[PDB]
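Inspection log for the structure reproduced underneath, given as structure tokens.
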Amino acid sequence: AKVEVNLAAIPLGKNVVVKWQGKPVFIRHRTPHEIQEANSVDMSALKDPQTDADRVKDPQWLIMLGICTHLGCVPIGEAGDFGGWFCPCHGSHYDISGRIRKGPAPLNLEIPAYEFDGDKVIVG
Amino acid sequence: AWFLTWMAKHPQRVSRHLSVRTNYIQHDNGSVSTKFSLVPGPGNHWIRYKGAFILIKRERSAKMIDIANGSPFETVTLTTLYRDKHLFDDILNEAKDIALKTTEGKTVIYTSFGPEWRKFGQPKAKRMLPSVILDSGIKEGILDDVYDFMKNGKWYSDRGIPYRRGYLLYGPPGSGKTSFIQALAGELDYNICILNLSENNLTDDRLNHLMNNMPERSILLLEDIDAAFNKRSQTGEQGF
Amino acid sequence: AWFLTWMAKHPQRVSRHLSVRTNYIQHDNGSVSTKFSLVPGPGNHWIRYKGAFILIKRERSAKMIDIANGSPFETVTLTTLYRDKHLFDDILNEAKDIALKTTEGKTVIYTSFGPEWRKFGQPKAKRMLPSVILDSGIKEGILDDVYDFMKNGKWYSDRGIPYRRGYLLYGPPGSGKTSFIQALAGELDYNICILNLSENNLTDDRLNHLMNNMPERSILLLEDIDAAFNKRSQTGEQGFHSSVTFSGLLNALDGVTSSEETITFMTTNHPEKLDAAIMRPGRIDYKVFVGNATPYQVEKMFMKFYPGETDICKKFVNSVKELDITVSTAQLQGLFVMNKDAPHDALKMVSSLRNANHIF
Amino acid sequence: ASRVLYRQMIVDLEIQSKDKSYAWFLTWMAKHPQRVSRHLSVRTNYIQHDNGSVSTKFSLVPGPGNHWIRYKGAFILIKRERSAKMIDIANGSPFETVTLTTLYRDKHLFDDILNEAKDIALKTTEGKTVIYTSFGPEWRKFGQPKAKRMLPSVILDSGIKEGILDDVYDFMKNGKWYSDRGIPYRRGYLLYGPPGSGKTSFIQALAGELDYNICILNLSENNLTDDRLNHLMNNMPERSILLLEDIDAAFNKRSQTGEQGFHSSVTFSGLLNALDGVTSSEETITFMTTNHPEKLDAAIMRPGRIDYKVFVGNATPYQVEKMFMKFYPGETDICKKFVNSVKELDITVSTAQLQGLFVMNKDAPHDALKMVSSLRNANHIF
Amino acid sequence: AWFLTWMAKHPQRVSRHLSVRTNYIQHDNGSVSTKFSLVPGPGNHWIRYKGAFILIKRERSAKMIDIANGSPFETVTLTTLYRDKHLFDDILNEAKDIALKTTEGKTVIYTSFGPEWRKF
Ligand code: FES
């Protein structure tokens, strides 16, 4: 039900895969360049407008469940033209903040409930 | 545990021993709700049910611990004479209803989330069918038809027909159509699966995925389907 | 734990055995908190409680360990003659209240985070209704309206209506509408779920999801609804991209929405920008205007700040009549806080009310 | 019968291993002189440093078995029992219990022992301040708990210290007034002056005085957002003081940078909403400092946003002599020659410069005096 | 468990002891479907099968827990004459049919999303 993850083990810019309830979970320690770029976008382009602070509480750490939101298949990080996540099923592109920017996907990747424990993070 | 709760309710016992079960809920606003029940607990008790004497023997495991509740294992051992009717069935039944009576159940509204069906708000209370009115010959005209379809499963299945049925309610102005649908679904005890074709960012493949793979015993409702007809590729001729 | 704490405080008892329980919280700054409490611990004890002798026996298992508490299981065994009142109920209820002596009723304020609500800050202390001053009739009118609505619940259910209420509080800003909503929610024992449509990137789907998955026992307060209507004609050419949709709001208000006695309070400062289409039964049922400060308001608030100083308020009301100016509630409040216990000075600086927006 | 009456006359107390009092009492009894203990057990504490250096220390504690001690002329029977079935998974060790036995004719004489044990813990309260920073949506320690600095150490202009102290005390004492009025219980103090006027040092000193932690936030930070700003100043830790610095970042450009998308986004709307609306009101004291008050906006000096403003300019000769004798306690009449020397110098000098030139060598006061003629341009060389 | 289920329905049985097995499903809509089944439970039992009396015993193994099931380790046993046909094979075959009757052989249709098939 609850999965506990050590945050310190993750270096900057490195993604992770974690199974909560069996659902995949992505942990990314964002770099300031990513923060600036993501916050600098124009919401009009986004099919599902939302802001980085409202996607995730901590700009340092970025969380979501790895599902395309088009079908049940999972995307892959560090892929796609936008440098975020890409889906190899029907070519849905996700920006650095896991926001659908191009493709048939209707919604951004949803975020589960999570809590920060300093060195570690509790997801659930 | 329903047996314990029932035994607390049943009079005409000799319950020398007792145990407290506490329910403690911490509301976010700071206040807490607490309730306090005295259940028989360990030891041996007696009952006089319908003229039959039943001995009750609670036992607490001296070694085990149940991970499911983090508590020692316990057993409740009834005892009586074979000559009885085996009223155990009766007492278990009339204890079961007490648990059942607490929650009768309601109607749930599902809604689309990407490809998945998930609940949308807490279970809405059942809307009684008479509570919505329509022109004479209409409500019954649908009700009898759906009842016939419900019973004609053999008429479809043994002859290889797709056991599906589709309805259309095309009231122009909008007069309680959705209310009628929800009332009918509650009457039949079926959860409602809502979907609006006017929703932006709805693809044919995702639709076909969603119209199937529905939650069990659910009625699908497609609102304002005319969007599919009107909103042709001209609006998205570039490939949107 | 409650019963052990309780019996530790019982004067009429004998307890040869004891055990220590320590409270140890290390403050961040370096200070530390320590506190002892010698509970009876394992053994046997005797207690006489309003005439009845009870033997108390505490024991811990020599083979169990509780995974949660990380400690061996323990039980407390009371015993006494049958002929008593089953006084265990009395003792144990007494143990209940002493533990819950805190009486920590607060008023939480939730806030939207994505499609879900999140607690915002610590639970604020309750603020009672008279703390906020409004014009005559408006307050009590709203109170009786909402009370009638909640009380008249079965009426809605039986007669086929989804049992939703909508109250609009429109008027010039600086009138403390939000403060009044907070006071009302605290009075009714209801949490508050703020959601400002202004300067908030809301997608109508997400808006509907938030308003309908609201936590139970919580009042929904939409702030500045007129923003949506403004962006119906503005953002189409401006690009504020925080606009939501009016049609979505209607669907998010009436379509398939919640029905759990949901009560919604909406506020605005530009009623002209609103249209007479959202106004219908089941969405905006009882609206009221909230104008600038009135004589009633100034008298009542002056007594709130200076109880018993009625003559001083008379001089003050003479002064403000002499000024003969239009002022909102918030500006006039500043006079008395900066003169916490000096009403005579507030009387002296009545002329400055023209420039109240700058320094006062 | 004999056992029953024995237990009837004597108190017997138990201490589970879980309680800190267990270890505390073990340590205390190890130290007690009037002890008769023929059993012992070693406890060794190890910390292997990063470079491989290891610090070692050991101690002998009574350990399992009976003992005999006399406390305040009363005999006590210790009895340490080692559990033979349980493993304390939290501590990764078998369960233990140290039990005491005593006649009850006298009082238990036992809260006294545990108060002695408390005395070991009381020594650790020396650390008395912590700095909190906006690591994200919440506040976290910026580092090790700093040591508090005494208020007279920081020397501002005469009266400013006293006025600020009196005003903040007045605000804090009368909380019931705010509660009765229903007005939010929060107050603001604005400090404006030239740079290097010891403003932040003054705030830190005050926080030390009232024991509250300090919550730092710089509005020149380029990744602040008004929503996260409003979150932070309402999710603040308890017993804290909020210090805002370079608030002129909002004055000078306001939303111009926000529209341009260049560096920080915070603006006035963030200030207003995060100051009054939907804000935490249980308790809060806020401090703002601004190096460029000239860009002030007339909408802010109103109650509820801020109420106290005070200029902090160049150090007065009173400040000069006070800090001179701070660096050089005693040393009378050297301060006199110094003060008139700087009066002949007759230029604007920040207290930071004076501190620097009194500390750059750990000078003798006459040594600082000798070069004091160069204060016209001492910012260049020294 | 198939064996116990079969025995519950066997009429030529003498069983002084019983135990309650509950199948409970909670629907999402708040409606609950419940059933009870009086399996023999611990203690000795006698059953006649094909004219042969087969003693039966059930026993809850203390000092054990089946971690997967999360219950005390149970064990059942039967006993009868070696001289005459040990009909245990026949008994098990009878019990197996009680489980096999449940499934009618549903057809399952898979569909391709991504480079893998899944149920549809
Ligand atoms: S399922 Fe991933 S792009 Fe469609």
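What you see of chain A is 92-215, where the numbers are those given in Swiss-Prot.
This deposition comes from electron microscopy, 3.5 Å.
A Cβ is built for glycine as well, from the same backbone N, Cα and C atoms used for every other residue.
Swiss-Prot lists A:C159, A:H161, A:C178, A:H181 with the feature [2Fe-2S] cluster binding site, giving experimental evidence as the kind of evidence. Within the same chain, residues at least 6 positions away in sequence whose Cβ sits under 8 Å from that of A:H181 ([2Fe-2S] cluster binding site) are A:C159, A:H161, A:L162, A:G194, A:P195.
Remark: secondary structure over the domain 'Rieske' (A:123-214) totals 12 helix, 22 strand, 58 coil, with classes taken from DSSP. The annotation domain 'Rieske' is assigned in Swiss-Prot to A:123-214.
The annotation that Swiss-Prot gives for the mutagenesis experiment A:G157 to D reads: Loss of activity. Sequence-distant neighbours of A:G157 (mutagenesis position): residues of the same chain at least 6 apart with a C-beta under 8 Å from its C-beta are A:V108, A:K114, A:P115, A:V116, A:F117, A:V165, A:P166, A:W176, A:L200.
Among the sequence features in Swiss-Prot, the mutagenesis site A:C159 to S is noted as follows: Loss of activity.
Quoted from Swiss-Prot, the note attached to the mutagenesis of A:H161 to R states: Loss of activity.
Looking at Swiss-Prot, the entry for mutagenesis of A:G163 to D says: Partial loss of activity.
Record note (Swiss-Prot) on the mutagenesis of A:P166 to L: Partial loss of activity. For A:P166 (mutagenesis position), the number of other Cβ atoms no farther than 10 Å from its own Cβ, over all displayed protein chains, is 27.
For the mutagenesis result A:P179 to L, the note given in Swiss-Prot is Partial loss of activity. Sequence-distant contacts of A:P179 (mutagenesis position), defined as residues of its own chain at least six apart whose C-beta falls under 8 angstroms from its C-beta, comprise A:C164, A:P166, A:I167, A:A170.
Less than 8 angstroms from the CB of A:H184 (mutagenesis position) sit A:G171, A:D172, A:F173, A:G175, A:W176, A:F177, A:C178, A:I191, A:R192, A:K193, A:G194, each of them six or more residues away in the same chain. Here the residue is the original one, while Swiss-Prot reports the published mutagenesis A:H184 to R with the comment No loss of activity.
Quoting Swiss-Prot on the mutagenesis of A:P195 to S: No loss of activity.
The annotation that Swiss-Prot gives for the mutagenesis experiment A:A196 to T reads: No loss of activity. Counting every protein chain shown, the number of other Cβ atoms lying within 10 Å of the Cβ of A:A196 (mutagenesis position) is 29.
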Within reach of chain B, those recorded positions of A:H161, A:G163, A:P166, A:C178, A:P195, CB-CB under 8 Å: A:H161, A:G163, A:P195
Cβ within 8 Å of the mean position of the Cβ atoms of A:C159, A:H161, A:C178, A:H181: remaining residues of the chain near [2Fe-2S] cluster: A:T160, A:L162, A:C164, A:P166, A:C180, A:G182, A:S183, A:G194, A:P195, A:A196
Annotated mutagenesis positions A:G163, A:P179, A:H184, filtered by Cβ under 6 Å to ligand 1: none
Among A:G163, A:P195, which are mutagenesis positions, the residue with the most C-beta atoms within 10 angstroms of its C-beta: A:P195
A:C159, A:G163, A:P179, A:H184: the mutagenesis positions whose Cβ falls under 8 Å from a chain E Cβ: A:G163, A:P179
Local Cβ density at A:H161 (mutagenesis position) - other Cβ atoms counted within 10 Å: 26
Number of Cβ atoms other than its own within 10 Å, given for A:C178 ([2Fe-2S] cluster binding site): 26
A:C159 (mutagenesis position) CB neighbourhood, other CB atoms within 10 A: 27
Rounded inter-Cα distance in Å - A:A196 (mutagenesis position), A:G163 (mutagenesis position): 11
